[PDB]
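A.B. asks: Quick one: the structure is below, questions incoming.
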Amino acid sequence: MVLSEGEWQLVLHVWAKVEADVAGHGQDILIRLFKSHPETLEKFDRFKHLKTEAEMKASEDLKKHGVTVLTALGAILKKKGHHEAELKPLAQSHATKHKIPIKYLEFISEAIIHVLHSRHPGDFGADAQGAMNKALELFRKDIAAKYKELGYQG
Ligand code: HEM
């Protein structure tokens, strides 16, 4: 809800390792999301036809969308909570057009933490994880509040 400066530094330090391979991370993240919560796949008319993990990894458009996710997320994270203006378009499209429940944001948050562990086994320790979890939570809580402001959910 409020991150210390240290936690924000941890988040941005970790995020710089995402930005080193945005496509790899975004692809993995979407794949983990889709494998651990298949219900989220059917939200994607572009991808709902992808079943095996090998198929999803061969989907360039899935990779492209991973980039879109993470670049949008990274722009938000870099604001260190001052992401009001960056969230509204995301909240708007995910509440009203995509109809994404906040719970689905929790699933992708888990998929982010998981993927960061499997791509950075020595770089993503307990502190960095706590910091990243708090950042994604704040993100999810603020998105929740922006849903409510658009008159949606919860
Ligand atoms: C960190 C969390 C997330 C971020 C930053 C994010 C970001 C974005 C962005 C930038 C777009 C493109 C512009 C737009 O449509 O608003 C998009 C589209 C979309 N998002 Fe998300 N998203 C997140 C979580 C999710 C989750 C968890 C789901 C569903 C389970 C989802 C479903 C969709 C869908 C269906 C689209 C349209 C896809 C398409 O047009 O092919 N999003 N998202």
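Header says: X-ray crystallography, 2.0 Å.
Positions of Cβ are set from backbone N, Cα and C atoms, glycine also.
From Swiss-Prot, for reference:
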| type | residues | note |
| --- | --- | --- |
| BINDING | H65 | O2 binding site |
| BINDING | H65 | nitrite binding site |
| BINDING | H94 | heme b binding site |
| DOMAIN | 2-148 | domain 'Globin' |
| VARIANT | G122 to A | In metmyoglobin |
A.B. asks: Let me spell it out: for each of the binding-site residues (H65, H94), count the other Cβ atoms within 10 Å of that residue's Cβ, using every protein chain shown. Which one has the most?
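C.D. replies: Output for this query is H94.
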A.B. asks: Measure from the CA atom of the residue listed as 'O2 binding site' to the CA atom of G122 (variant position) and give the result in Å, rounded to a whole number.
C.D. replies: 27
A.B. asks: Rounded to a whole number, how many Å is the Cα of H65 (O2 binding site) away from the Cα of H94 (heme b binding site)?
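C.D. replies: Distance between the two Cα atoms comes out at 14 Å.
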A.B. asks: Can you tell me whether DSSP puts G122 (variant position) in helix, strand or coil?
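C.D. replies: In three-state terms, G122 (variant position) counts as coil.
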A.B. asks: Please work out the number of neighbouring Cβ atoms within 10 Å of the Cβ of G122 (variant position), leaving out its own Cβ.
C.D. replies: 5
A.B. asks: Could you give me the DSSP helix, strand and coil counts for the domain 'Globin' (2-148)?
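C.D. replies: Reading the DSSP string over the domain 'Globin' (2-148) gives 118 helix, 0 strand, 29 coil.
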